[PDB]
Amino acid sequence: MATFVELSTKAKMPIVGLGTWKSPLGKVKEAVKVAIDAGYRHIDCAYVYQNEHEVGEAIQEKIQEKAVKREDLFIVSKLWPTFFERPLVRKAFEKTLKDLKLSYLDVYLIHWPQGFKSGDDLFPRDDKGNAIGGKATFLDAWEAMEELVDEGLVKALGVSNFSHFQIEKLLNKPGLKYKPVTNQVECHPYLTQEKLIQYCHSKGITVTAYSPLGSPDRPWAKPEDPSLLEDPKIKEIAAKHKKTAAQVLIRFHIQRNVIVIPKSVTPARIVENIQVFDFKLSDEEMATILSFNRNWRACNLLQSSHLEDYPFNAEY
Ligand SMILES: NC(=O)c1ccc[n+]([C@@H]2O[C@H](COP(=O)([O-])OP(=O)(O)OC[C@H]3O[C@@H](n4cnc5c(N)ncnc54)[C@H](OP(=O)(O)O)[C@@H]3O)[C@@H](O)[C@H]2O)c1
Ligand SMILES: CC1=C(CC(=O)O)c2cc(F)ccc2/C1=C\c1ccc([S@@](C)=O)cc1
């Protein structure tokens, strides 16, 4: 059975969710439909993925067809940092919610802590491709997002790609109404996030692991980049359980009580990826996997590294 991680709000967040970044139009609706049929309840979405309108169609279909009730779904989206100015937070949210055809979101995340130039150019950049910053901050954004929770449009807020310093800046903000329920960050055996997970858990903040398979189809991959799915040592552990590497990579997070959101539009893989509750990695296997840490990021966003709130300069 597909288990949950309890949030600070007492809401139950399904521990495996479906990722939707780069899920193409014409495939993402079917991906969400297959996922819901396979027992997924948690779907991870974003404004910047530009496919929320199709995700919304799929969700609406399955609810209509009595496959699932809204209350049993757990829908997450994210505020892109070109929308940190107060009026833009509301407008960006309204587009996300309208696209998803929902009356509320379960969690709404700040997608990245660093502010970008405000507006509807999602990737404002210079000639070299470096991100253009904006003066509105994640605290400005949070302020506007808190209204959504007051109004019942969002059940809980969270953050993504925040370091512990940025989470501290948020938690210690005088006059804070709502606390983040999760920090969605890259996490897998090459980036085990031990210090950040410990920190977040100590503050009652869950962690959601993105790119758990190493994001093998990311547009900026470099052939010398490591490959988790083909890693002989990961494969060895998979073989031990007669499971696939992907299932080991997903189960890894489950055993750390970390939510994990593998992306697929392939029905067989969508099913495979949630077949992770009928085996257990041994204490020794978990220790071996943790030892693979390389501090390697598939998502380092180097093009924003000059910005004030770029999160990856800190140790954690
Ligand atoms: N907050 C953030 O900044 C942030 C950053 C990155 C990602 N995310 C979220 O996290 C989700 C997951 O991360 P991700 O999409 O970067 O990468 P990922 O889930 O690590 O890997 C996805 C890739 O692996 C393939 N795949 C999926 N299941 C497989 C399996 N069982 N065997 C072999 N290959 C498999 C997929 O192929 P097919 O789709 O062709 O099947 C796709 O190419 C995203 O979709 C997004 O929702 C958030
Ligand atoms: C890491 C990353 C993700 C993954 C995710 O959030 O799920 C992503 C998703 C999108 F729909 C668009 C951009 C990004 C992205 C980094 C990024 C890439 C190029 C630019 S501009 C420089 O071309 C800016 C940022």
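Looks like X-ray crystallography, 1.5 Å, at least that's what the header says.
Using N, Cα and C of the backbone, Cβ positions are placed for all residues, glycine too.
Feature annotation from Swiss-Prot assigns active site, proton donor to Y49; the stated evidence is experimental evidence. In sequence order, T20, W21, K22, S23 make up the list of same-chain residues 6 or more apart from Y49 (active site, proton donor) whose Cβ falls under 8 Å from its Cβ.
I270 (NADP(+) binding site) carries a helical DSSP state (H, G or I). Around the Cβ of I270 (NADP(+) binding site), the same chain contributes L18, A31, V34, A35, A38, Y40, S264, each under 8 angstroms and 6 or more positions distant in sequence. The NADP(+) binding site annotation in Swiss-Prot covers 20-22, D44, 160-161, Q184, 210-217, 261-273.
Cβ neighbour count for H111 (substrate binding site): 21 (other Cβ atoms within 10 Å of its Cβ, all protein chains included). Swiss-Prot lists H111 with the feature substrate binding site, giving experimental evidence as the kind of evidence.
The Cβ of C299 (mutagenesis position) lies under 8 Å from the Cβ of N161, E186, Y210, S211, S215, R218, each on the same chain and at least six residues away in sequence. Among the mutagenesis experiments that Swiss-Prot reports, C299 to S is described with the note: Decreased affinity and reduced catalytic activity towards 4-hydroxynonenal.
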- Item | C-beta crowding around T20 (NADP(+) binding site), within 10 angstroms | 25
- Which site among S211, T266 has the most other CB atoms no more than 10 Å from its CB, taking these as binding-site residues? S211
- If one measures from the C-alpha of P262 (NADP(+) binding site) to the C-alpha of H111 (substrate binding site), what distance in angstrom results, rounded to a whole number? 17
